[PDB]
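Visitor: Below are the structure tokens for one structure; questions will follow.
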Amino acid sequence: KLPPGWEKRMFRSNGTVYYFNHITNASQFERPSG
Ligand SMILES: *[C@@H]1O[C@H](CO)[C@@H](O)[C@H](O)[C@H]1NC(C)=O
């Protein structure tokens, strides 16, 4: 869906999950894959 560089990421201290683009530095909660 969204580009290569997005990867799954997790908020320590509450356990929430999101995605992070380690190629651009962006963050989004909807998943470019799943
Ligand atoms: C969990 O913490 C992050 C920041 O660490 C925050 O952005 C996120 O909204 C929190 N989870 C929920 C369900 O709000």
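Heads up, chain A uses Swiss-Prot numbers, so what you see runs 6-39.
Determined by solution NMR, according to the entry header.
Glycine is no exception: its Cβ is also placed from the backbone N, Cα and C atoms.
This is the feature table in Swiss-Prot:
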{"type": "MUTAGEN", "residues": "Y23 to A", "note": "Reduced affinity for KIF20B"}
Visitor: So, in DSSP terms, is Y23 (mutagenesis position) helix, strand, or coil?
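Guide: DSSP call for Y23 (mutagenesis position): strand.
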Visitor: What same-chain residues, at least 6 away in sequence, bring their CB to under 8 Å of the CB of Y23 (mutagenesis position)?
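Guide: Result: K13, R14, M15, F16, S32, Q33, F34.
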